[PDB]
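Taking it in order: structure first as structure tokens, then the write-up.
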Amino acid sequence: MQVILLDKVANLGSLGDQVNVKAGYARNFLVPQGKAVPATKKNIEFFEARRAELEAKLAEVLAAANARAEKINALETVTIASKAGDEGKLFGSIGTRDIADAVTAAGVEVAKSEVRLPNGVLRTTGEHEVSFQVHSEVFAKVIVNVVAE
Amino acid sequence: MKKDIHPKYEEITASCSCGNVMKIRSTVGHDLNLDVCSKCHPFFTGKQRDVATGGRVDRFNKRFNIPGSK
RNA sequence: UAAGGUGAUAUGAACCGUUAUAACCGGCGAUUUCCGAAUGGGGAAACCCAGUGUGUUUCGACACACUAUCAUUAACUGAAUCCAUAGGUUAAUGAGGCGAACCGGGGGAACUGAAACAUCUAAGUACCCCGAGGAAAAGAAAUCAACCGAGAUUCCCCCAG
RNA sequence: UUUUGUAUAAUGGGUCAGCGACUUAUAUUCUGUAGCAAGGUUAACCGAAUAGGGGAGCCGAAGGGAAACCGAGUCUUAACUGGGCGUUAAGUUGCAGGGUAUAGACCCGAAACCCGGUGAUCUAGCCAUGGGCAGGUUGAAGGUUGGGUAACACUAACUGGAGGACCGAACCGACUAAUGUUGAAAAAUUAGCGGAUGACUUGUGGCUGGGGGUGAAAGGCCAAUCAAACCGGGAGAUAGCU
RNA sequence: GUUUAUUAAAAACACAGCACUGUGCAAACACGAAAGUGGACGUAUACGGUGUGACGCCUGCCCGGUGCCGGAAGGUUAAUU
RNA sequence: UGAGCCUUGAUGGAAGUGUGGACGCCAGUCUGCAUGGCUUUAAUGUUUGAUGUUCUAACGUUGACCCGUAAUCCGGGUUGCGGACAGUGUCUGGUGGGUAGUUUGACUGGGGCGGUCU
RNA sequence: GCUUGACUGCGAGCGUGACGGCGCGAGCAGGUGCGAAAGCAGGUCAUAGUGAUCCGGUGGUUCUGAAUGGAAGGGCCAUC
Ligand SMILES: [Mg+2]
Ligand SMILES: [Mg+2]
Ligand SMILES: [Mg+2]
Ligand SMILES: [Mg+2]
Ligand SMILES: [Mg+2]
Ligand SMILES: [Mg+2]
Ligand SMILES: [Mg+2]
Ligand SMILES: [Mg+2]
Ligand SMILES: [Mg+2]
Ligand SMILES: [Mg+2]
Ligand SMILES: [Mg+2]
Ligand SMILES: [Mg+2]
Ligand SMILES: [Mg+2]
Ligand SMILES: [Mg+2]
Ligand SMILES: [Mg+2]
Ligand SMILES: [Mg+2]
Ligand SMILES: [Mg+2]
Ligand SMILES: [Mg+2]
Ligand SMILES: [Mg+2]
Ligand SMILES: [Mg+2]
Ligand SMILES: [Mg+2]
Ligand SMILES: [Mg+2]
Ligand SMILES: [Mg+2]
């Protein structure tokens, strides 16, 4: 009554039940050819290097993609004009590119897949709020300002 | 007779009734086979109960690491 | 070691020896047909038949020599199925069978007694089977003791009929 | 010898010579005898071996009570009485003997039970492969032809050749009588008798093993042995019997 | 036709025929601790067991008892928990 | 389909017209549903016992085919059929002259039958 | 009529048995009933109405209780 499937199969367990399981059922089916399981010490802990190394992301991996709002906040005033004209309007398009690409001042690069703005940005020019939407675990903030030319 | 893993028995014994019967008992154990070894592939050892229950706590290898060498 | 000596039932014949290789005794060897675990195959035991090698060779023959079965290991080969195994060959080791008792172990009676007979006894005896030694077996406390202590096993005398 | 009782015509012995039955071990208890004495005595073992050493231990000098316990007393009972058992009985250790105990237990003897082997060269079945059956008789099925039927059945002859068929040698078997009965013979001889192409008979070899086999069945046969073979063993079974 | 080899050859055993009953094949059944073998290289017109014993005319009544076959609702009931 | 824990239920968003199940001392209330302005006891979760369904994957195969192999054995493999059955081990109720070990008294004008054993 | 002597603990000394055992019994101790009292009562007029041992069951008792305290179990007494 102790096994470690990890490859759930209609059984009341997934990722390998570490608690009381079925018995005699694996002796000739589950274990053989199916999914070996012997939840006996040795085999048990051996699942750690397979699972205990997935949650470490909340510290290790996150740290490599969480400092977003930190890495980019005091950012140089993004001065990417959007063609200010039309007796008080504009011509430039404000959406994804101009917003994300508004960082390659020195040369850095990003992607237009992390943005937080439900409504499409109005074609104004004022302090364009750009709350970077990298991961759900971490957010950030950016700005954009249109100019005349 | 077999039960390989563990010894066996087949040891005699007098079966009494009400007071006594100078008879005899003996043949015991079980049998079965076809044990899929995670390694290459299954040979059918003729173990029995207690013998089969042994391959549990143990392995399927150690339990054979004897029937082989030794 | 030695003057005698060639085993015995009977000499006898033909002989060997007396100084130190005649005997005779002891040690190490050489040889040692056929059967018999018998082992090349077979077989009503001391017989029958073959394969592959040898030299002497008028160079056909001769006899000789090796060829059983298992187990361990080594190498080479190797199916259904890529693989890998199963299997096959070879070779080096080793075993095999006898053996009086004691010894360990597996199996295990009945007559008999109980003044009958089932429990019980005879007795784990008889016997059968396997194994090993020169002895075997057992053996350094999950022993005993009783608030004191002893201190592996084994065998002897008491405890006790 | 056995019996109330035997010359008994009840048992045993032809005779002689040799052999033939109360032993032995340890334990226990008496008797005699010896040693020592309220003490006697060691066992194994050591050994300068029958010494000497060794007193572990056994027995006796205290008993009563189921016992705790008490103690020349003690149980009994509520009893301090009486009553039961004890209390100025010398034991102990050898040696020899009487008896007993455990043993084969004075000696001889069963019918049997159990264990392990040897036996199907006899015999009972069965398997494989070979052999035998002089002679004479009857004469089925089938068929040919004539007849006959619309066609068949039916029929008559001739051919044909069957059959656990007939008679009868070999061969196989045994119903009767005589003889034999210390035989010629541990089942036969003589004169008859039954089967004799069949569930037949026979040579050679093989296969069934003892509580087992085989059996046209008698408990028959399984090597002159069978309501459980022969050989060895448990075994000196047991024998309130002779 | 067979039988008590060695006191019984028969009215006894066998027999062909009949009946009951079991067996679906890895058959029932038997030998065997088992493997395996016979049954049978057969397969229900087959094989086994029991009784009767050519053939002819037949084979009556009883299922209370015992045995066997079916049912199995209810009562009693083992190990086991 | 029972039974355990116990989870939601009936005793101990705002009126009116109705429907179903509840039960009766009965003349009745309970209880879900439109428009309208703790235990007595049920359901789902489950735990475990029952029968019955189906599956494959232990297990069987005296079916076929492939090798070992110019085998009827055996083993491995593929495949088919059967299937947690069958069958085996331990335990347990039957039945059990198939077999085995035994018992089945004595007195007595022989013994037996009858009768009697204090 | 009144009652529980169909009592408890012992028993001089006898009778009868191979033995196991069986029977008779005055008297003594503690407490009873009946009688005013002497006294009588330890079952029925007497003689048949019975079963040894083992294995246990029930109640009582600090008899014992395997290191010790308990306990189980054993003894003892009563009884089935
Ligand atoms: Mg040879
Ligand atoms: Mg040979
Ligand atoms: Mg006796
Ligand atoms: Mg007389
Ligand atoms: Mg005379
Ligand atoms: Mg004489
Ligand atoms: Mg006195
Ligand atoms: Mg004839
Ligand atoms: Mg004649
Ligand atoms: Mg004739
Ligand atoms: Mg012959
Ligand atoms: Mg004979
Ligand atoms: Mg004897
Ligand atoms: Mg004798
Ligand atoms: Mg005749
Ligand atoms: Mg005769
Ligand atoms: Mg005759
Ligand atoms: Mg008849
Ligand atoms: Mg009739
Ligand atoms: Mg009998
Ligand atoms: Mg007997
Ligand atoms: Mg008599
Ligand atoms: Mg009277």
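Yeah, the Cβs are placed from backbone N, Cα and C, and that goes for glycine too.
In this structure, B:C16 (mutagenesis position) belongs to neither helix nor strand by DSSP; it is coil. Under mutagenesis, Swiss-Prot gives B:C16 to S with this note: No Zn(2+) binding.
Swiss-Prot lists B:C16 with the feature Zn(2+) binding site. Here the Cβ of B:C16 (mutagenesis position) has 10 other Cβ atoms within 10 Å, regardless of which shown protein chain they belong to.
Looking at Swiss-Prot, you'll find the mutagenesis B:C18 to S noted as follows: Binds Zn(2+) normally. Around B:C18 (mutagenesis position), no same-chain residue six or more apart in sequence has its CB under 8 Å from its CB.
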